[PDB]
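Notes follow the structure.
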Amino acid sequence: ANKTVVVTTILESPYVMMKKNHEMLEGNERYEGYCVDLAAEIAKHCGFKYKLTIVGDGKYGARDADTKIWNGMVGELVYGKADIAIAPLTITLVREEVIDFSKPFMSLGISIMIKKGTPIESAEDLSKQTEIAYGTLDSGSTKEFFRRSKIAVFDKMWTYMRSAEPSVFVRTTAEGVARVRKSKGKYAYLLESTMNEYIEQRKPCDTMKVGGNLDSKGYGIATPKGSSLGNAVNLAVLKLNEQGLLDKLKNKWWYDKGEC
Amino acid sequence: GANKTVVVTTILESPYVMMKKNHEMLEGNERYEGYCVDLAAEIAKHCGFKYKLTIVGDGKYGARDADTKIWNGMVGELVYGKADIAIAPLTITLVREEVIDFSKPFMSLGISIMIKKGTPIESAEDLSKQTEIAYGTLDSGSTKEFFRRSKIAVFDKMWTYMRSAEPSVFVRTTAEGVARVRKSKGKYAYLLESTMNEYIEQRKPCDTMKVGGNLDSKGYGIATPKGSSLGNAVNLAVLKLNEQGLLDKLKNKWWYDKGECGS
Ligand SMILES: N[C@H](C(=O)O)[C@@H]1CC[C@@H]1C(=O)O
Ligand SMILES: N[C@H](C(=O)O)[C@@H]1CC[C@@H]1C(=O)O
Ligand SMILES: [Cl-]
Ligand SMILES: [Cl-]
Ligand SMILES: [Cl-]
């Protein structure tokens, strides 16, 4: 429909999740989460109607070295399939070069998730040993962070990870978490702190974040390069942050019921 | 002894019991809304008890396994002493009445047919006489048991096709039935209770409809363990709410007042 903004997003708790009973629901009402609420807020402030669509290949966005084709939500923006991406999408240099980003709406860093009791306290710890395997999501800013790093500990970790057998890489966050939970403390998962903290507060309460974050960065709302929508969306993010509304949303979707 | 909090077993089935929008930050009864949620509040008020709403663990209404003879679902919760009362769209049936107490019905209904708009079917007879349009029911519950037990030729004929169709024509939840009708381009019809049918008919994208008359006539009742002293009070409360017109007000509130398909 004319004037309808196509929003690309991704299923990632608690950002975007299928509602209970979603099978009888339709359109935007199928989904719930932090980014679903944020999308509604941004839309309201900028005065547009929008349609949420889950990205086809289920990926965030990387560029194939061979074909130099972008995939994921980044791909959707770059090739004109979506008008805006509203998701836990990390602002990185290589992405900033091909799409526009708002100022960040949330902060985060790469962190370590272990099964409770695992004798690891830091990235350094992981790097100095081999009994406990560790990996990341097979595509995204986290894996790219280790692949590009010239920092000693991270470089070591990467040279280990890219070769380890069987693969320490997983296809989804849920899959990474599952692997931590099944491996009796022999697998540690490298993921962004926001997801780590969410999962930490959920049953069966057998995982935990250890150490400080390995880096500091932010999620931004992304639009195609030079899109006129960019300006309004950026001012809207800043406005919502200043009203304390971004904080309210974090507190709502990371609200601790006491499962753990 | 002293008064205890009443444990209410119920089930997530729209618009009887639904998650409230901000459920993620709410606790206890406050997480839920809908017809049965309001009904529980009214019943508790007139009866003078405090209560806790609990969603049934296995997500079933109640059936007895032929093998083990164990009751599952909300009926099971009551039978095995896990809950004190069930407040849900629970169909009053012979096999259940044998093992639990039921109030007089708070709502009437009948098994019905839901089609995607434009499907060339207007009756169960129509369905039975063709094969192009598949049809099914929820894989457990009073609707499936109706066909499985029917001695009436048309329904026996529908059951004979349904039990052996492939892929399976049964669905696990009402939502799954609705999705199957909506996505199958007129090649799937869903057999469900007229109450759910009339509700979905008023929801976006307004692409379904109830066709034909009802296949039977029955009621939903409040259930309690057999012999429970709570039964008497709750029954009278249901009768009172009906005669005051409160039950009619509630159905209009949840079915029609905020229907999404026009006026
Ligand atoms: N924010 C990341 C991204 O933009 O690529 C996502 C979250 C999983 C994935 C990752 O951590 O690599
Ligand atoms: N009222 C029914 C019951 O008590 O079993 C429920 C509603 C879905 C299921 C059905 O239609 O069979
Ligand atoms: Cl669901
Ligand atoms: Cl108590
Ligand atoms: Cl009625």
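Residue positions begin at 1 at the first shown residue.
Header says: X-ray crystallography, 2.0 Å.
The backbone N, Cα and C atoms fix where each Cβ goes, and this holds for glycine too.
Swiss-Prot annotations:
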type    : residues                                    : note
BINDING : A:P88, A:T90, A:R95, A:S141, A:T142, A:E192 : L-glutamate binding site
MUTAGEN : A:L93 to Y (Swiss-Prot position 504)        : Promotes dimerization. Strongly reduced desensitization
MUTAGEN : A:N241 to D (Swiss-Prot position 775)       : Increases rate of desensitization
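Shown are the recorded positions A:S141, A:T142, A:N241; of these, the residue with the fewest other Cβ atoms within 10 Å is A:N241. Within 10 Å of the C-beta of A:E192 (L-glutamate binding site) we count 25 further C-beta atoms, all protein chains included. Secondary structure at A:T142 (L-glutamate binding site), taken from DSSP and collapsed to helix, strand or coil, is helix. Checked against A:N241 (mutagenesis position) by C-alpha proximity, the binding-site residues A:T90, A:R95, A:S141, A:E192 yield A:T90 as the nearest. If you draw a 10 Å sphere around the CB of A:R95 (L-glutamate binding site), it holds 25 other CB atoms from the protein chains shown. Among the recorded positions A:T90, A:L93, A:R95, A:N241, residues whose Cβ is positioned under 6 Å from ligand 1 are identified as A:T90. If you take the C-beta of A:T90 (L-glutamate binding site) and look for same-chain residues 6 or more apart in sequence within under 8 angstroms, you find A:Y60, A:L108, A:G140, A:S141, A:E192, A:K217, A:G218, A:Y219. In three-state terms derived from DSSP, A:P88 (L-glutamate binding site) belongs to neither a helical nor a strand segment and is classed as coil. Shown are the recorded positions A:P88, A:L93; the one with the most C-beta atoms within 10 angstroms of its own C-beta is A:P88. For the recorded L-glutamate site, residues A:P88, A:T90, A:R95, A:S141, A:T142, A:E192 set the reference point as the centre of their Cβ atoms, and the other residues of that chain within 8 Å of it by Cβ are A:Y60, A:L89, A:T92, A:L108, A:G140, A:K217, A:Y219.
The record assigns A:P88, A:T90, A:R95, A:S141, A:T142, A:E192 to the L-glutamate site; their largest pairwise CA distance measures 18 Å.
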